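Here's the structure, in structure tokens; my notes come after.
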Amino acid sequence: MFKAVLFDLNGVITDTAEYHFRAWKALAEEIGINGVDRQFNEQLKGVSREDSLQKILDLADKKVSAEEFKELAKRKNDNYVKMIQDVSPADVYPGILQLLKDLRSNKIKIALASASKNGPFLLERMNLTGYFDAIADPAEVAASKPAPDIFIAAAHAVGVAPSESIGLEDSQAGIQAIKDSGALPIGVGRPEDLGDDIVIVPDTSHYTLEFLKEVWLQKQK
Ligand SMILES: O=P(O)(O)OC[C@H]1O[C@](O)(COP(=O)(O)O)[C@@H](O)[C@@H]1O
Ligand SMILES: [Mg+2]
């Protein structure tokens, strides 16, 4: 049997992409950059805080000091944090709470493999802290998804190898990170947003323990 499930946050447990988007747009508008719209934000989502800012700057051919850059990222983050203060248990994605209950009931480890440093605060706001055996710290890994580092760390933080793990992701960079960790990906959403040679479910109501076990057995050799 698998021993752990490694969860993405945004796209799987909940999704705060709207707040990330609004904070980025607000920052761009403050510094006088045109074109940070919903279509552009598709380039931003599965990208890090620093890489997101850089893309926005590049869009304007705007150069900043290293100090300026840190200040702009902080400003966006401070604004984003304000927006997520009202996140509640009602923002947990369909089926997720029951899955976390069933995993814990079966003594399968639960770990967060988010690229977001606001991950722990969001789990608290959704009242999910207690279910998480560990939270990989994206500030203590050498690279963001699609590097496998965060999934490797997530697995290790609960005492398992990725090979003994299922990863749950919603993005291309996320799916690739899981693959390269050696864990088994199951994607949620549309194929073109996920990747190939994986099991995909259309929405998180399909992530049940029964399904995860069946997929596990299908993928063992
Ligand atoms: O890995 P997840 O849970 O999908 O979160 C993805 C988000 O994490 C980030 O890379 C960084 O998040 P923070 O800015 O909250 O630290 C965002 O740029 C991206 O939208
Ligand atoms: Mg995601």
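Note: Cβ is positioned from N, Cα and C throughout, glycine not excepted.
These come from Swiss-Prot:
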ACT_SITE  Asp8  active site, nucleophile
MUTAGEN   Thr16 to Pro  500-fold reduction in the rate constant for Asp-8 phosphorylation by beta-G1,6bisP. 6,700-fold reduction in the apparent rate constant for cycling of the phosphorylated enzyme to convert beta-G1P to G6P. 13-fold increase in the estimated rate constant for phosphoryl transfer from the phospho-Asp8 to water
MUTAGEN   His20 to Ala  Impairs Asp-8 phosphorylation by beta-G1,6bisP and phosphoryl transfer from the phospho-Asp8 to the substrate beta-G1P
MUTAGEN   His20 to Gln  8-fold reduction in the conversion of beta-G1P to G6P in the presence of beta-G1,6bisP
MUTAGEN   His20 to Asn  300-fold reduction in the conversion of beta-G1P to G6P in the presence of beta-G1,6bisP
MUTAGEN   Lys45 to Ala  20'000-fold decrease in catalytic efficiency
MUTAGEN   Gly46 to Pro  100'000-fold decrease in catalytic efficiency
MUTAGEN   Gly46 to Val  10'000-fold decrease in catalytic efficiency
MUTAGEN   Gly46 to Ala  1'000'000-fold decrease in catalytic efficiency
MUTAGEN   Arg49 to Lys  1'000'000-fold decrease in catalytic efficiency
MUTAGEN   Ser52 to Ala  Wild-type activity
MUTAGEN   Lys76 to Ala  100-fold reduction in the conversion of beta-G1P to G6P in the presence of beta-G1,6bisP
MUTAGEN   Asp170 to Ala  Impaired, but active with an increase in the affinity for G1P
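Among the recorded positions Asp8, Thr16, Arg49, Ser52, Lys76, the ones whose Cβ sits under 6 Å from an atom of ligand 1 are, in sequence order, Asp8, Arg49, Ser52.
The Cβ of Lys45 (mutagenesis position) lies under 8 Å from the Cβ of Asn10, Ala17, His20, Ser171, each of these being in the same chain and 6 or more residues away along the sequence. The two recorded residues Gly46 (mutagenesis position) and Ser52 (mutagenesis position) have their Cα atoms spaced 9 Å from each other.
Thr16 (mutagenesis position) sits 14 Å from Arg49 (mutagenesis position), taking the C-alpha atoms as the reference points. Under a cutoff of 8 A between CB atoms, and with a sequence separation of 6+ in the same chain, the neighbours of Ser52 (mutagenesis position) are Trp24, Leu44. With respect to ligand 2, the recorded positions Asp8, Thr16, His20, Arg49, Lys76, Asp170 contribute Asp8, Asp170 as residues with a C-beta closer than 6 angstroms to one of its atoms, given in sequence order. The number of other Cβ atoms within 10 Å of the Cβ belonging to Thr16 (mutagenesis position), over all protein chains shown, comes to 19.
Here the candidates are the recorded positions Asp8, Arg49, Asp170, and by Cα distance the one nearest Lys76 (mutagenesis position) turns out to be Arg49. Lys76 (mutagenesis position) counts 22 other C-beta atoms within 10 Å of its own C-beta, drawing on all protein chains shown. Rounded to a whole number, the distance between the Cα atoms of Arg49 (mutagenesis position) and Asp8 (active site, nucleophile) is 16 Å. Highest Cβ count within 10 Å among the recorded positions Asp8, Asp170: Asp8. Same-chain residues at least 6 positions away in sequence with a Cβ under 8 Å from that of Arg49 (mutagenesis position) are, in sequence order, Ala73, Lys76, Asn77, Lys117.
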